[PDB]
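Chemist: Below is a structure I'd like to ask you about.
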Amino acid sequence: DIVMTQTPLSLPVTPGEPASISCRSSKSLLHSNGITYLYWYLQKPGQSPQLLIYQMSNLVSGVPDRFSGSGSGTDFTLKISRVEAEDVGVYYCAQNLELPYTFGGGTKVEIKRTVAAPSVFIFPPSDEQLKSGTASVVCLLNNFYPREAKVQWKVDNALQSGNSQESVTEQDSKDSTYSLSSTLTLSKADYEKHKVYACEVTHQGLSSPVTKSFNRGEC
Amino acid sequence: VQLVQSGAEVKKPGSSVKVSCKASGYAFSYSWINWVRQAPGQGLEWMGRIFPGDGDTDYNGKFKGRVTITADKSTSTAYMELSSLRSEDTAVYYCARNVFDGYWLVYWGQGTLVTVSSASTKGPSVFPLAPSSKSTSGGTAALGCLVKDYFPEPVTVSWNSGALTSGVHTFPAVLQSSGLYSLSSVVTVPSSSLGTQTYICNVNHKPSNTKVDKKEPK
Amino acid sequence: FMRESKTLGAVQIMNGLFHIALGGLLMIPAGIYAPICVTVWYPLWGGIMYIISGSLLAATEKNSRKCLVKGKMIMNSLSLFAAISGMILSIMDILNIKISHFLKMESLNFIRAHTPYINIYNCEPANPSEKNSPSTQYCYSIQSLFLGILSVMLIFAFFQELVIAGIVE
Amino acid sequence: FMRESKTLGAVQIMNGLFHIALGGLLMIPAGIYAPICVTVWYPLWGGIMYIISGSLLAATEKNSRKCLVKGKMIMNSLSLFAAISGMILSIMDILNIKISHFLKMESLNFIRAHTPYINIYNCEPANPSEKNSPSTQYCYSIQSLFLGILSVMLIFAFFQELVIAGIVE
């Protein structure tokens, strides 16, 4: 199958100045008719995809004119004349010269804002769950920017890998801030086999890693 | 022009679903019909197409002809069947009408998310996130409710029966190894009210019609 | 036969009118790359030359001194040249519509500016989605249309050349 | 007139052949609703009736015993009926092609099996923005082409009925 590759996969953009996203094809799409067939789709959060740019050089009725596209035949550029805070979503390029049709991997466009230092919180396990034979420990990360962050768990200063799951939420309505969830569930026995539970947070906005810990039993 | 798709259904591996991508306001027989799915962590992938007028089809080839496509002219309804379901088939399936002469696919349905799993109905477990004594850093304080071990999607969480809406974060659930979904919802609130006033999380699990209210410094 | 040379002038006149009709039917501006049997404006002057060379045989048919038979022979030579020209033209145009064209044969302005956007020689959509599209049911119809026009014109060119060859004695 | 009535049978034969040719050209499967000039299958039996009422006129040009003139009358009257029927069908079909067709005239299956979807009367897309489409340059062109074919057929039908009304006296 023909493989579609995008660069980059994500691009935080700031209002006004920049607009850049590219697609390329591995077979140099050309039917010798002088026109290169392309489509641009947009999937807004929580709803169906919509078409933004058809045949790479024309706009659809009702879409704001601040959109454009151009290329030579192998390397392509989508240009937004004035980027706003409402054209969020995943942009897909596509080719329809030959069957089978192929689609790009997607580029998630988000808003760039000022750096905000993370706030870190820890929550000890509840007694009811321990009594039930299980234990879920949650390490909280309220607000931060950018999305990239690394969280490493230490238990008696030993990093434990494989028994955790991460979650990330979408942008707020007007705040445009990010949040992160870290989940981990262990048995009561494994829980009781160690004492110190610590979250070491590394981030661009933090001068040095911060550690939050608690001692089982004593409050 | 309207395109109204069938509702969401949760099934088990090896079963099948029939989605109705009913549309009105145009000549159904004068447009192509295609089905396209969107799986998590992957882009968009074309699985096949049908021409309702005479039964013409096109296949991508990667999926080796296992899908069956049919048409019902009496109601202008198309049907998509998926047998031998695998975990990698979890996706939202859209129907779309081809509009000739350049405007390929202007109108799309809302999609139907199909989740394949060998799970069963199970009520959610709601746990308190009690503030600690050392959680007196000042400024604000985070608190929340843990909505654990529920299936299938979706769940809704509110605070004080909806009175608290600003500052709410409900964590999306992506996956889990045991097969049950769990999530936490947190809210930042004034710390000074924690000693005399409490909060309650309202959890609603429509597939099981189960509601639970679980009640601080400790 | 020569004995009924009277009733070959009505035939020649009607044939000229039918050439006029096919020329009028070809002048329709359908596309930029127009057939070669139209941009050369063959049927018009061919029909009009047939009409003169027929009307002149029509109402005299007798033995006059010089103009009559001298014109009659130069006109018959002209007609045979026109017939072989039409033969070659039709045998090239059938290939032009049923096999990939090789001669562009550019057309006139007053008819290009009406329909300058469409192609007819190879109108196959690039995207396979438009296989059941109006533009190809339409193209198959229009190809059948040139096939029918050219087949009737072929049949009639053979009939004219047959009766000319049967009356050249 | 009668002075040269012996050379009118050729005109009848050629006119029958023109009717046959136009019928064959209308046979082409252009759209879902074929014109009434071809759904009734008039041109075929019309051309055959012409050819037969012809090839009896130019037999001997003498006063036969009984068969030639009694049939010249019965066959003549039947051709009069056919001519007036062609008049009525043509004045119906002009309105059909230039006003919205009030009657269906569903076409036949072995021909529509190729192009069963397009309509030739109202090629108007719902949304006016789509009006800059190939399928309407195409439909307007086809409408003008059908208008031209039917107009030349109308011309030739009046010509044949005029020559008939002139000679049958």
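Throughout, chain C uses Swiss-Prot numbering, with the displayed residues spanning 45-213 in order.
For all residues, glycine too, the Cβ spot is worked out from N, Cα and C.
According to Swiss-Prot, the protein carries these features:
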MUTAGEN   C:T159 to K  Abrogates recognition by some antibodies; when associated with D-163 and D-166. Slight decrease of rituximab binding; when associated with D-163 and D-166
MUTAGEN   C:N163 to D  Decreased binding of some antibodies. No effect on rituximab binding
MUTAGEN   C:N166 to D  Decreased binding of some antibodies. No effect on rituximab binding
MUTAGEN   C:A170 to S  Abrogates recognition by therapeutic antibodies, including rituximab; when associated with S-172
MUTAGEN   C:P172 to S  Marked reduction in rituximab binding. Abrogates recognition by antibodies, including rituximab; when associated with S-170
Chemist: What mutagenesis positions from C:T159, C:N163, C:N166, C:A170, C:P172 have a chain B Cβ less than 8 Å from their own Cβ?
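Modeler: Out of C:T159, C:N163, C:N166, C:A170, C:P172, C:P172 lie under 8 Å of chain B.
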Chemist: According to DSSP, does C:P172 (mutagenesis position) fall in a helix, a strand, or coil?
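Modeler: Looking at the DSSP assignment, C:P172 (mutagenesis position) belongs to a helix.
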Chemist: Could you check the mutagenesis positions C:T159, C:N163, C:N166, C:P172 and tell me which sit with their Cβ under 8 Å of a chain A Cβ?
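Modeler: Qualifying residues, whose Cβ lies under 8 Å from chain A: C:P172.
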Chemist: Rounded to a whole number, how many Å is the Cα of C:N163 (mutagenesis position) away from the Cα of C:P172 (mutagenesis position)?
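Modeler: Cα-Cα, rounded: 18 Å.
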Chemist: Near chain D, which of the mutagenesis positions C:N163, C:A170, C:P172 can you find when the cut-off is a Cβ distance under 8 Å?
Modeler: none
Chemist: Output the one of C:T159, C:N163, C:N166 that, of all these mutagenesis positions, has the highest number of other Cβ atoms within 10 Å of its Cβ.
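Modeler: Buried the deepest by this measure is C:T159.
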Chemist: Look at each of the mutagenesis positions, C:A170, C:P172, and point out the one with the fewest other Cβ atoms around it within 10 Å.
Modeler: C:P172
Chemist: Between C:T159 (mutagenesis position) and C:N166 (mutagenesis position), how many Å separate their Cα atoms?
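Modeler: Distance (Cα to Cα, whole Å): 16 Å.
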Chemist: Take the C-alpha atoms of C:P172 (mutagenesis position) and C:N166 (mutagenesis position) and report the distance between them in angstrom, rounded.
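Modeler: Taking the Cα atoms only, C:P172 (mutagenesis position) lies 15 Å from C:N166 (mutagenesis position).
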